[PDB]
Amino acid sequence: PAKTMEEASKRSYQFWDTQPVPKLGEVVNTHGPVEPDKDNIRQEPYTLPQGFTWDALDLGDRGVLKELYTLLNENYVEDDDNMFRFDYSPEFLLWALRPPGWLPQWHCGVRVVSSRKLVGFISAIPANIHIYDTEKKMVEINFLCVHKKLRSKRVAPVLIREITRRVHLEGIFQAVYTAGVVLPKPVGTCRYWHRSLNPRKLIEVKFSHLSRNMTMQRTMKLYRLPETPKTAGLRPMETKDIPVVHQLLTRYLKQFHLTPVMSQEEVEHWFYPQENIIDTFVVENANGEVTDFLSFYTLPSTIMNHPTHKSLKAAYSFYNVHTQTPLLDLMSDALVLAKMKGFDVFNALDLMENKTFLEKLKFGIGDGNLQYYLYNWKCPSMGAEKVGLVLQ
Amino acid sequence: XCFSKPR
Ligand SMILES: CCCCCCCCCCCCCC(=O)SCCNC(=O)CCNC(=O)[C@H](O)C(C)(C)COP(=O)(O)OP(=O)(O)OC[C@H]1O[C@@H](n2cnc3c(N)ncnc32)[C@H](O)[C@@H]1OP(=O)(O)O
Ligand SMILES: [Cl-]
């Protein structure tokens, strides 16, 4: 793969040159589809190599959900040095893959014919996306995974074409997705930052290591946190808060250039707290008005090849809306809440207004860029601070 | 979607 724009300039993209995306080299000054909507769609699934078959995964079958968990737990994204792998839980996967409007045929698996072993996956979920001055029904593509023994055999281009076909069959012709690799052609480039919460554990697993020159003692004291949040009236989101959280989010996001447009049902799905999946806290002020909220989701990782520590418990910044409480105070309380809940690290991207608090709250810049992409939509790229969209 | 660790 190509993780930098340098190694990507030196590559030729045999697959992506065939797709309706802009070329890496060109710069974009227009707004609109790369190609028109198709009015006739291929009815037949694309051909797989011999011995493999398509299978749409019904995640309501607990056994099928577990097969997908295992495939991802063993074969999904790792860090650059093969030390950590994402470990999405089964319940998290249900959250991410069954939002309102989900379709079973958009949970697109590949199985071995003989054994029935799940060896490949890709998914789509519908979302309304606001991109500059246009709102489009799109899909979000997530969880592209090919078994390790099956790699470098073109299975991934077939998975992309097959989910494209199945999305086209439903009348949708644009998509949004992210990746750690550079591809034609990022609409924005964001950077992960990390806030140590349990610096001891993070150093013995080499997730981070001591800054020069500092002792383990100095490092702990530097990252210590209060034991309770400071903001008045902070409390977990409840059912009664769904409309006002929807209203707050909708107004807050109008200031960015790539955002979701959520219905009130989608707000309930994405923010209503679920233990070990998503946490949302609202600020209810002295008048009983909800004026701010913070949210973060739960995504641990496997620590590979380690005798004693098997997993890292990571919290990920989701959407944080402020209208009365300072963003800095809001995020400082998110750190405290994550610490209280047992998380080892708190991750956040530099999108939206996050740059205004990352350094002050002692985040350390990561080695990973997260590139954002649109399929069949041509528009100018944007700076990270204008991206107002967070995926799982 | 992409696994980062401190630079
Ligand atoms: C209208 C609806 C449209 C919907 C479709 C919208 C597009 C959705 C697009 C997908 C959005 C996914 C969003 C997420 O989930 S991002 C997460 C990506 N998943 C992982 O990294 C999991 C761990 N890795 C793997 O399982 C494998 O390495 C994968 C699955 C990547 C296969 O890898 P393998 O090593 O077996 O490769 P190959 O020989 O089969 O095929 C090689 C071709 O694959 C291109 N490639 C490699 N990685 C990615 C990637 N991450 N996104 C898009 N394309 C990628 C690569 O440049 C090359 O093309 P070109 O270099 O020849 O040009
Ligand atoms: Cl399902």
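Following Swiss-Prot, chain A shows residues 105-496, kept in their order.
Header says: X-ray crystallography, 2.2 Å.
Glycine residues also receive a Cβ, built from the backbone N, Cα and C atoms like all the rest.
Around A:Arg258 (tetradecanoyl-CoA binding site), a 10 Å sphere centred on its CB holds 13 further CB atoms from the protein chains shown. Per Swiss-Prot, the feature tetradecanoyl-CoA binding site maps to A:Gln118, A:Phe119, A:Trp120, A:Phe247, A:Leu248, A:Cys249, A:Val250, A:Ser256, A:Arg258, A:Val259, A:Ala260.
Secondary structure at A:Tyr180 (mutagenesis position), taken from DSSP and collapsed to helix, strand or coil, is coil. In sequence order, A:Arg189, A:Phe190, A:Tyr192, A:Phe247, A:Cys249 are the residues near A:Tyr180 (mutagenesis position), counting only same-chain partners six or more apart with C-beta under 8 A. According to Swiss-Prot, the mutagenesis experiment A:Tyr180 to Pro carries the annotation: Abolished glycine- and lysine-myristoyltransferase activities.
Counting only residues at least six positions away in the same chain, the Cβ atoms of A:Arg189, A:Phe190, A:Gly284 sit under 8 Å from the Cβ of A:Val181 (mutagenesis position). Annotation of the published mutagenesis A:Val181 to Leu in Swiss-Prot: Reduced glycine N-myristoyltransferase activity; the original residue is retained in the structure shown.
Swiss-Prot gives this note for the published mutagenesis A:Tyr192 to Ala: Reduced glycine N-myristoyltransferase activity. Counting every protein chain shown, 21 other Cβ atoms lie within 10 Å of the Cβ of A:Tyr192 (mutagenesis position).
Neighbour density for A:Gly492 (mutagenesis position): within 10 A of its CB lie 21 other CB atoms from the protein chains shown. Secondary structure at A:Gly492 (mutagenesis position), taken from DSSP and collapsed to helix, strand or coil, is coil. For the mutagenesis experiment A:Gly492 to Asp or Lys, the note given by Swiss-Prot reads: Reduced activity.
Checking the recorded positions A:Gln118, A:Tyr192, A:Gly492 against ligand 1 with a 6 Å cutoff on the Cβ atom leaves A:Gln118, in sequence order. Here the CA atom of A:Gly492 (mutagenesis position) lies 31 Å from the CA atom of A:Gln118 (tetradecanoyl-CoA binding site). A:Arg258 (tetradecanoyl-CoA binding site) sits 33 Å from A:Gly492 (mutagenesis position), taking the C-alpha atoms as the reference points. Sequence-distant contacts (6 or more apart, same chain, Cβ under 8 Å) of A:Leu248 (tetradecanoyl-CoA binding site) comprise A:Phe225, A:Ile226, A:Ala260, A:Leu263, A:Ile264.
Classification of A:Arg258 (tetradecanoyl-CoA binding site) by DSSP places it in coil, neither helical nor stranded.
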